[PDB]
Amino acid sequence: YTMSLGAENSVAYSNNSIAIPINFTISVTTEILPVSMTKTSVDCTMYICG
Amino acid sequence: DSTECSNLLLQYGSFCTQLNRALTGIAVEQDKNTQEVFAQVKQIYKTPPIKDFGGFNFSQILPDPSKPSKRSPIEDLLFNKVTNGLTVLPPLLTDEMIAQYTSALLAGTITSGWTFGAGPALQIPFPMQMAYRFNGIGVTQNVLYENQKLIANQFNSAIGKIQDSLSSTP
Amino acid sequence: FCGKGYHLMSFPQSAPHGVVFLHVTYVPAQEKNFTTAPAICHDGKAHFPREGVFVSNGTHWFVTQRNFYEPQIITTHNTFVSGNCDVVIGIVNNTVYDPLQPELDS
Ligand SMILES: *[C@@H]1O[C@H](CO)[C@@H](O[C@@H]2O[C@H](CO)[C@@H](O)[C@H](O)[C@H]2NC(C)=O)[C@H](O)[C@H]1NC(C)=O
Ligand SMILES: *[C@@H]1O[C@H](CO)[C@@H](O[C@@H]2O[C@H](CO)[C@@H](O)[C@H](O)[C@H]2NC(C)=O)[C@H](O)[C@H]1NC(C)=O
Ligand SMILES: *[C@@H]1O[C@H](CO)[C@@H](O[C@@H]2O[C@H](CO)[C@@H](O)[C@H](O)[C@H]2NC(C)=O)[C@H](O)[C@H]1NC(C)=O
Ligand SMILES: *[C@@H]1O[C@H](CO)[C@@H](O[C@@H]2O[C@H](CO)[C@@H](O)[C@H](O)[C@H]2NC(C)=O)[C@H](O)[C@H]1NC(C)=O
Ligand SMILES: *[C@@H]1O[C@H](CO)[C@@H](O[C@@H]2O[C@H](CO)[C@@H](O)[C@H](O)[C@H]2NC(C)=O)[C@H](O)[C@H]1NC(C)=O
Ligand SMILES: *[C@@H]1O[C@H](CO)[C@@H](O)[C@H](O)[C@H]1NC(C)=O
């Protein structure tokens, strides 16, 4: 299929109307970030020549 | 297409697999980069049919209905001004969908300010949003409201100068 | 930068060769339409909100904080006066209460 970018949401814009929240959600989200890699050492003489 | 050359190339091992894997990683990385930059909203916002923004003109940045590509005049100018085993893979996001993402971001930031980036899009009049932005940089709301026509004229002039500068500089 | 929504705090968690951030953010919800005005015209003077916004539920005008609906009476402490009513486009007429008025009245 052709991918849908998202759901259409026509915001009801007018020159004298505002939308004010009456409630809130305390949302906890996860962010995973890699920090380090495996520390690998290669003996060049031993790898090439044994 | 040489079988003998491939047979001799197999003596060198998995070099070809490494190079193909690296190029595949770069190719998926480009699509990931485009997703990270442009696909930051999951709602496709649209501008109202009446462009009554308290004097602010966004025609040079909003999409042009007359163009088949559905691009803005600035975006159309930007696209006009940029000119043996190798294949070029198409990007995952085409130019019209990237333009649609930019249009959704523009509609969200015009009709809702910064509310759509932090949650649901809350409508606010654009002069009031500009007044909020003025308060953000430490200027009182009255300065924006009293000089609203001047600020709108300066903004329109600056946007036009941006289009002229892009069209006039190689 | 620190989660989707208005960032409140974050908590770090160790992970194999990595870190996991639990971003605690504030998300607005259950929004409601209100009629808004840039300024309030009272006694030939224009009043602008100090930190909030003017909202109307249909018959009465209030000033509330931008990120939560908390209507309060438009007084002289929550607003500031700059100029008359002839310059601001869209200014509406509403009364502005004075806290000092019952004191000298009594
Ligand atoms: C604020 O009012 C507008 C219009 O008065 C509402 O927008 C309508 O919402 C309904 C419900 O989904 C849609 O079917 C209409 O098409 C919308 N009209 C327009 C012009 O956008 C809006 O929902 C109201 N906001 C809230 C929070 O109730
Ligand atoms: C704001 O939202 C919270 C939930 O996010 C509402 O709390 C719920 O209230 C109903 C009835 O009042 C209860 O049955 C639920 O158990 C409550 N949920 C939680 C998690 O406490 C709260 O009432 C809402 N407030 C307003 C003013 O709309
Ligand atoms: C917003 O700006 C556009 C262009 O920046 C205005 O369109 C111009 O309109 C005049 C007369 O209406 C024409 O002579 C020009 O040729 C138009 N320019 C272009 C590029 O089409 C537009 O009128 C402005 N105002 C609104 C409300 O859209
Ligand atoms: C807008 O809000 C005000 C204040 O909350 C409302 O005024 C009150 O309405 C209740 C409901 O009948 C009355 O019992 C109170 O006596 C009213 N207070 C005052 C000071 O008059 C007002 O009704 C709301 N308007 C709408 C259209 O909802
Ligand atoms: C808000 O109040 C002012 C003054 O009370 C109104 O201005 C008057 O408008 C009438 C009708 O145009 C004129 O005849 C008067 O000379 C005006 N007086 C002043 C002092 O300007 C204004 O019209 C009111 N606005 C609304 C929306 O009711
Ligand atoms: C908003 O638009 C209406 C027409 O749709 C107009 O009558 C009114 O004066 C406008 N208000 C402002 C503040 O621009």
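Per Swiss-Prot, chain A residues shown: 695-744, in order.
Heads up, header says this was done by electron microscopy, 2.6 Å.
Each Cβ is built from the backbone N, Cα and C atoms, and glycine gets one as well.
Under the heading of natural variants, Swiss-Prot lists A:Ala701 to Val and annotates it as follows: In strain: Beta/B.1.351, Iota/B.1.526. In the three-state DSSP scheme, A:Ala701 (variant position) falls into the strand class.
In Swiss-Prot, a natural variant is listed as A:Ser704 to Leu, annotated with the note In strain: Omicron/BA.2.12.1.
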* Of these variant positions, A:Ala701, A:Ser704, which scores lowest on Cβ atoms within 10 Å? -> A:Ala701
